[PDB]
Structure formats: structure tokens, C-alpha cells
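Okay, structure first, notes after.
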Amino acid sequence: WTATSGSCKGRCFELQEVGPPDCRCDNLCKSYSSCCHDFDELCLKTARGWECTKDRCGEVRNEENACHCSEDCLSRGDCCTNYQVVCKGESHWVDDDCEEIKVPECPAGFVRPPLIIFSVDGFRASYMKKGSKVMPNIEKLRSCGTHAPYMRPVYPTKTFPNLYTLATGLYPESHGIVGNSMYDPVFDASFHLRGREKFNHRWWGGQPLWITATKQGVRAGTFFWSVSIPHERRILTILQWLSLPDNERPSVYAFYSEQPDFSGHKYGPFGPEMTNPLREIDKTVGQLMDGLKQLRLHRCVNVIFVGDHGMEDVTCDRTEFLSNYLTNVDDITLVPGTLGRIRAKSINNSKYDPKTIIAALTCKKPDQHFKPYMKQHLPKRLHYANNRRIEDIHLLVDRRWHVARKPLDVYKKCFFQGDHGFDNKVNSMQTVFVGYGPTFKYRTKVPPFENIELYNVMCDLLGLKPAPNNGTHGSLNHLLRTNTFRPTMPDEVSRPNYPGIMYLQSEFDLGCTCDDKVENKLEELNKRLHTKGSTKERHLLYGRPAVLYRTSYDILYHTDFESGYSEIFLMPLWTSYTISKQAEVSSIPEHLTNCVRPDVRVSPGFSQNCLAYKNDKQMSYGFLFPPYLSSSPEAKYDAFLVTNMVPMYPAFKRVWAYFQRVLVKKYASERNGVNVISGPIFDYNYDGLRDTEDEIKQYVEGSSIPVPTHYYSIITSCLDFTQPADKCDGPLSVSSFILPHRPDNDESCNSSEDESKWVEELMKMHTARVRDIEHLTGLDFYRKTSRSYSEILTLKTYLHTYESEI
Ligand SMILES: *[C@@H]1O[C@H](CO)[C@@H](O[C@@H]2O[C@H](CO)[C@@H](O[C@@H]3O[C@H](CO[C@H]4O[C@H](CO)[C@@H](O)[C@H](O[C@H]5O[C@H](CO)[C@@H](O)[C@H](O)[C@@H]5O[C@H]5O[C@H](CO)[C@@H](O)[C@H](O)[C@@H]5O)[C@@H]4O)[C@@H](O)[C@H](O[C@H]4O[C@H](CO)[C@@H](O)[C@H](O)[C@@H]4O[C@H]4O[C@H](CO)[C@@H](O)[C@H](O)[C@@H]4O)[C@@H]3O)[C@H](O)[C@H]2NC(C)=O)[C@H](O)[C@H]1NC(C)=O
Ligand SMILES: Cc1ccc([C@]2(C)NC(=O)N(Cc3ccc(Cl)c(Cc4ccc(Cl)cc4)c3)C2=O)cc1
Ligand SMILES: [Ca+2]
Ligand SMILES: [Cl-]
Ligand SMILES: [K+]
Ligand code: NA
Ligand SMILES: [Zn+2]
């Protein structure tokens, strides 16, 4: 109950939310049905519209008007945004040439340049070029300020997960807004776009920018706007808050537009009906910039123009129905649309089987337009698993399609031509970023980046210390003319051992055999130098990775590769090697097919053993440095060391061997040499973070050899591919992946064919940032390069997406 018969007189768009049942006058009162009786009359004035006309110039103030053209309006802070243009011969902001803003040019009393976030729903990245003719204000922000060709949203590319990611720097799995709709089993409660449950604070985790600011003594405008408040009134309210006395004036503001998303759903991303919404958004930007110029703030405020996600063509007829696949369709609940999330209709049902549901949905029709996953098997780059609100069964839906439970759900809800929510690497889901102001660079284009990074920059823009988040602070320094943050490399926690020859062959009883007893100060001086690190500068191009947790491990040198070998996990944490453009692929000789050799540098007690693999009927093994790439028949014996061995399912060896035999060489010839770092990943609790030893759920049968959940590789070369990878004078180029270590290839529907038809497709799907691998391994890469650390941080956040040119 609200005693809604208090009053909004002198309180319109108050910044503090008043405690019930006292009635409210804040920009969200409408949404809670709790405004004071006179809210509309006082706070939502509309009389005479939004623009001064010649005949209103220097009029007598009439408090009924929506905005004013009377002489006193500037000092009152409530002129129409075009007041000066109409009544003072001023030009619109968009008609003035741009001039570099080297320093903030602010009125006295401003302690720091304000930040205004202008967020636009459904603003697809290609609108910047495709709509440029009808968006002159936006085009000026873009070309005069700092801009990316696009900005990557988070998965799912829905509105609430992305806006809240913008506010917090957190993946949806950590902030908790994991979809536009959700069920939470611990609360036993549901969350929807419509309704009042979304207003409960228990859904909203992390610490959003407005709370970070408040806690640190920086005042914040309200980020949320009730939908019925028109855009012109949102702009005028921001401009009014900017005229408050210094002790009352917020330093950060957000504007939100429902467009172009609202229209995009109805007409598709490029419908002819899309021109007008783009025109109208541009006009709103113009109102803001004219209003800022009137208050002498247009060279003082930092403005961010940012989308939450793009928009794809999607219609009714492109719907897959689970009823065409399942027989128990009524025993499941589906969260439907551009992604699928499946749970049991009833938890008092012990007959419900996730395994059988998955099998009924896997590769069942030739043209199938979705792919089922247990959430822990989703590409690691989506970071979409570690939340009790994300159902165990997930469906990744093809771009342009929907999934639904039954046809009745679709024709008893054609309406829509546009939608979004798909995989966040899909081109049509990409959105926009422009930063304009004293703190941003002038006329600068930066490479595409992920929206998880902006929270850190917005904190920097406001002199705030960010709460812990998923951005990599410093990776966006190149956006800024002056940074207050200067990242430093994390300290190594564990220093390695460098073992020499310490064991005799006969101390090993590992059940291994090798035909290598088929066995001179030329060649024997040589091999000792190699085992001491003589070739290390060739295979470790960027220094050794630093181990950032407490553990026991050895550096092992070899002619063709170096490794950091874990005495705890009984395998390398990383193996590093360089393949020049000219390298030769050879095969594994017949006499070496089953060869595994004890490593006399490493004790029996810290080694794997061949018997365990013989005994484990499911588990086979592979090698991290590939034998196919040995530099010589003699160096090839090094690749069969028991310290280069890792556990692999036979189904996985098909993937791995094709990568090592075919694709490494192809990348080296295309990229003019590559450096490769490969290794295992253990993430049994799917939290995106390295597992401790006591978290491992599977061992090779009868042994202490832990089974990886994933294998990664990081492939580095010179950005200027006219220089060889091992002699690169400038910026680096990287692509990486985190392949799931699975006992079957069900994920690839073409897997019964030759690896050349399906393997590379799988690796592309599981593309990763070096930063994802860092979290997953507790390692820190690129510690010794000639590049600046900020540039290295940008490099580690890069994602190679394999999409074509937007
Ligand atoms: C992306 O960035 C984020 C932010 O940096 C990273 O997430 C962090 O990861 C940390 C390590 O996993 C984690 O630290 C833990 O926090 C526990 C206290 O957490 C509460 O307080 C914080 C601080 O205010 C708050 O932010 C938390 O918020 C979570 O939970 C609330 C309420 O449930 C949600 O509203 C909110 O959205 C958020 O949920 C997310 O995180 C939880 C896990 O915390 C997940 O379950 C959810 O799915 C969701 O993702 C909390 O309110 C703290 O108690 C933990 O301590 C245990 O473990 C340590 C290990 O050192 C040990 O020393 C302790 O003794 C303790 O062990 C005891 O508890 C165990 C488990 O109950 C038990 O088994 C033991 O036997 C012991 O009893 C732990 O330190 C941090 O909270 C989150 N922060 C956030 C915001 O998510 C994330 O890792 C990054 N992602 C990647 C890929 O890098
Ligand atoms: C609980 C609640 C209350 C009201 C509402 C309203 C009316 N419904 C709705 O869709 N919006 C927009 C909206 C959506 C999500 C978030 Cl987080 C933000 C904040 C924000 C803005 C910009 C940036 Cl860059 C980041 C965050 C704004 C509302 O305000 C949504 C949700
Ligand atoms: Ca983990
Ligand atoms: Cl959703
Ligand atoms: K086996
Ligand atoms: Na298959
Ligand atoms: Zn939408």
C-alpha cells in the first residue's frame, strides 16, 4: 500500500528513493505504481512541446510549459535544448567543426568531468555505417571521438544480462542475471521481463557502477527510467541535474533508449521501418549535445554511446520444435527462443533423465538448427555455467532460428521479424562503442573489445577503484588520453626446479617399452647443451609462463621444445615450441609406434606409467609436443618421454592428432612461423578457474594421473607476417583455443568423416582468449616481450572469432 496522497512539489526526479509508504517522485516511481498523486502534473509537463520557436523567445515564464524560452531559463537550467539556437543565433552542436578537447573545459566548481552513458537497445554494429546518412550527431561523436568497429556483447545476447554486465564488469554467471527470464531453485522463485519479481534485489549480484560511485563519495544519477517517461524528458532531467549546486550534483548519469530494439523486433534489423527510429535516436543525441553546449559542458563531459546487443532476422517459420524430437515433451520445461534451457517439469520425478534427453536431441535431422549441450560442455569462451539459475541442459540455437517446445507455443503466443540472444561471436549480435570527451582520444579507432571491459574504464573516468570484476584492467588504456591506472604483472608464486640427470633407467618400473636401445664428442656435446637450454630462446619466445599459485614443478629443456612439468599433476602445465615456415612434418616411425621413455631427470614416483593406460580400457594417451614435428630423427626420441605424455580419450586423439599433424604446419606456413604453447586444463566444477588437486573427479584407472577436462593451445606469431615468428620486432598476433576433452565426438555431427571435414570447425567453435586460459591454469603468459604491458593485456583479451568482415 502507498499513501500516494503526499506531493511531488519541489521534488521532481529526486535522487534519493523515499521509504514507503511515503509516495515517490523518482524516475522509477511509475514502475512501482507508487508516484504521488501530482507526479504527472508537476514532473511530466508537456505543454508547448520540446523546442523553442521564434515567437517564444524571451517569453514570460509559464511554469506549465515542458521547457522554457524565457530569459531566465539558463540560470534556472530548464531551457528547451534548442533555446540558444533559436533565440540567440547559436549553432547546433552538430554543425560546429570538431576541435580536439585536450583538457577538460568545465565551469568553476566541477571537481571532475561528469560521465554520461547513453545506452541504446538493439543497436547493431553495422548501423554505424549503414545508417550513417540519417545519424549526423552520432556520426560526429563517432568520427571526432574514440570508436571501435564493434563491441562484443556477453552471452546470452539479451537486454538485461548485457546492461547489467555493462554496469558491473561481470559475466552473467557471476552477476546472476543469466537471461531475460530465470528460475532460481534456492529462492524457489522466478524472474521475468513483465512483473514485479525483477524488482527484488536478490536477483542482482555484483556491484554496479552507481553503487561503486556512491560508496566512494561520487554521486550518481539514477540509471533506470520508467518506460512511459518520454526521451525528451529524460534528457531534460539529466540537464537539470547538471545545474544543481556542486554538493548535490551527480558525477555519473545514464540515459537509456528502448529503440532501435523495439522496432527491430517488429521489422527486422534492416526493415524500411528502421530508418525513423535511427533518425529519432540521433535527434535525442542532438538534444543532449545542444543542451550540454548551452550549459558550457560540451567540452567538459565524457559521453559514452554504447549498445547492449545487435539484432538478427528471425521469423516464425524458422522454429525447431522439441516435440519433433522428444516423446516426453510434457515432462520438460523449456526456456525458449534464441537459446534453449531445459529442466524437469517436476523435481518429484526420478524418471527424468538428462542423458536421454540429450541423446534424443543430438544430430537427429540433417539440417538441425540447434545443438544440445550439458552446460559444462558449452565453449568456455561463453562463461555460461557457474550459476544455479542456468539449467544443466542448454541449446545453442543457430543464428536466424528459434527453438520452442511445441507448435501451440508459437501460434498461440506472424508477429516478429527480428530477435537476438544468439552466441556472442555472431556478427549480427555485435553492437557499438563510441567515447567522446576530454578523457577519450581524438579521432581514434581502437580494435573491437568485449563489453565486460567497460566497467573498469568508467571507474577510471570517475577516479573510482573498481570492485573485483571480469575485465582486465589496463587492456583498454589505449582508449584514453590520460589513464590513472597503470597495471603491473602479477608476481610469480612458485619458482621452478631445473633437474639434471638423477635416475638410472632401471629405477623405473612403469611398464613402458621403447625400441631406443638402438643407440663421439660432436653429437654428445650437442645433446647436453640442448638438455641445458641451448635452444631455449628459439622455443620460449616470450619468457616462461609464471606460475601464480603454490606448487611443485620442473623446467625440462629439449632440442625442439621446453616444458614446465608438474610433480603434483604428473604432466606438463605448459609445453612451448616454435615451428618455422620451413619446418618439415614427418611421421612416427613404425619401430616407435608404442614407445614411451622414462625421463632420467624426474623420479619414478613423479612419473606417469604405461600400465595404468593399458589397464584403463577407456583412456589412451597423446603427447603435448607432437612427434610429427621433431627437427630430426634423433630429436624425435625426446617427444616420447613419459614427461611429454597426457591422458586422452581415443575420440579426442582424432582431434588432437589432426591439429598436431596438419593444422600446426598450415598455421606456420600461413603466419610465417608460429610459437605454440599447449597444455591441460582441469575445471571439474565449471567455474572458469584452475582446479586444486582435491577437486579432480577422474583419474586414469588405478593411478593418480588426473584426467584433464580440456586441452588448450596458444598460437603466437608476428602481426607483420613479413617477419618470422622467431624474429619479430613489433606487435604480436595470437589465436588460442580450449578444446573440451570428451570421450565421444557427439558434438560434431560430421565426425564419422575425415578429420579435414570437421576438426577445424570444432576448434573454431572453442576459440578462446589467452586470458580465459590464464584463469583456467593459474599461469601468466608473455612475461618477456619488447611490448608495453598494456598492449600485452590487449593481446591477452583478443578473441579470434572466424566470422567474416562485418
Ligand atoms: C569473474 O569475476 C568475479 C568477481 O571477481 C569472480 O567471482 C568471484 O569468485 C571468487 C572465487 O570463486 C568468489 O569468492 C568466494 O566468495 C564467497 C563469499 O561470497 C559472497 O560475498 C561476495 C563479496 O561481497 C559476493 O560478491 C558474493 O556474491 C555471490 O553470491 C551472491 C549470493 O549468493 C550472489 O548474489 C552473487 O551474484 C554471487 O554469485 C556468484 O558467485 C557464487 C560463489 O560465490 C556462485 O555460487 C554463483 O554461481 C555466482 O556465480 C557472495 O555473496 C566466500 O565465502 C568463498 O570462500 C570459500 O572458499 C575459499 C577459497 O579460498 C575458502 O578460503 C573459504 O574458507 C570458503 O570455503 C568455505 O565455503 C565453501 C563453499 O561454501 C565450503 O566448501 C568450505 O568447506 C568452507 O566452508 C569465496 O572466497 C567471489 O565471491 C566471486 N564474486 C562474484 C561477484 O561472483 C569470478 O571468479 C570471475 N570469473 C572468471 C572466469 O574469472
Ligand atoms: C529492476 C528494474 C527496474 C526497472 C526497469 C526498466 C523500467 N526496464 C528496463 O528494461 N530498463 C532499462 C534497464 C535495464 C537493465 C539495467 Cl541494468 C538498466 C540500468 C543500466 C542502464 C544503462 C547501462 Cl550502460 C547499464 C545499466 C536499465 C528499466 O530501467 C528494469 C529493471
Ligand atoms: Ca574450477
Ligand atoms: Cl533468456
Ligand atoms: K587404454
Ligand atoms: Na559425431
Ligand atoms: Zn530485444
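Numbers in chain A track Swiss-Prot; the residues on display, in order, are 51-463, 468-573, 576-591, 617-887.
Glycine is treated like the rest: Cβ placed from N, Cα and C.
Taken verbatim from Swiss-Prot:
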DOMAIN    98-142  domain 'SMB 2'
MUTAGEN   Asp171 to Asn  Abolishes lysophospholipase D activity
MUTAGEN   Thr209 to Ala  Abolishes lysophospholipase D activity
BINDING   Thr209, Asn230, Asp311, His474  1-hexadecanoyl-sn-glycero-3-phosphate binding site
BINDING   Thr209, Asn230, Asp311, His474  1-(9Z-octadecenoyl)-sn-glycero-3-phosphate binding site
BINDING   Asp311, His315, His474  Zn(2+) 2 binding site
MUTAGEN   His315 to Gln  20% of wild-type lysophospholipase D activity
MUTAGEN   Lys430 to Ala  Impaired secretion. No effect on lysophospholipase activity
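Taking Cβ pairs closer than 8 Å, the domain 'SMB 2' (98-142) reaches residues 282-283, 285-286, 289-290, 292-293, 336-338, 340-341, 343-345 in its own chain, all 6 or more past its ends. Ligand 4 lies within reach of none of the recorded positions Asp171, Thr209, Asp311, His315, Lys430, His474, judged by a C-beta closer than 6 angstroms to any of its atoms. Comparing C-alpha positions, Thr209 (mutagenesis position) sits nearest to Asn230 among the binding-site residues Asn230, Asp311, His474. Same-chain residues with CB within 8 A of the center of the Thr209, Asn230, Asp311, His474 CB atoms, the 1-(9Z-octadecenoyl)-sn-glycero-3-phosphate site residues themselves not counted, are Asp171, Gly172, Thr207, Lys208, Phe210, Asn212, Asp358, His359, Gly475. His474 (1-hexadecanoyl-sn-glycero-3-phosphate binding site) falls outside any helix or strand according to DSSP and counts as coil. Of the deposited chain, 4 residues are missing between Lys463 and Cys468, and the straight-line Cα distance between those two residues is 10 Å. Within 10 Å (C-alpha to C-alpha) of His315 (mutagenesis position) lie the following recorded positions from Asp171, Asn230, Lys430, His474: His474. The Cβ of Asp311 (1-hexadecanoyl-sn-glycero-3-phosphate binding site) lies under 8 Å from the Cβ of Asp171, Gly172, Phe173, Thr209, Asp358, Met361, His474, each of which sits 6+ residues away along the same chain.
Across the unmodelled segment of 2 residues, the C-alpha atoms of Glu573 and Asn576 are separated by 12 Å. In this entry, 1-(9Z-octadecenoyl)-sn-glycero-3-phosphate is bound by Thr209, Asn230, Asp311, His474, whose most widely separated C-alpha atoms sit 14 angstrom apart. Ligand 7 lies under 6 Å from the Cβ of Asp311, out of the recorded positions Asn230, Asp311, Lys430. Remark: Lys430 (mutagenesis position) has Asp764, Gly769, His791, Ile819, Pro821, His847, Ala849, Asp853, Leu857 as non-local neighbours, by Cβ distance under 8 Å and separation of at least 6 in sequence. Of all Cβ atoms in the protein chains displayed, 18 besides its own lie within 10 Å of the Cβ of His315 (mutagenesis position). Of all the recorded positions listed here (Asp171, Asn230, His474), it is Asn230 whose C-beta has the fewest other C-beta atoms within 10 angstroms.
Secondary structure by DSSP for the domain 'SMB 2' (98-142): 12 helix, 3 strand, 30 coil.
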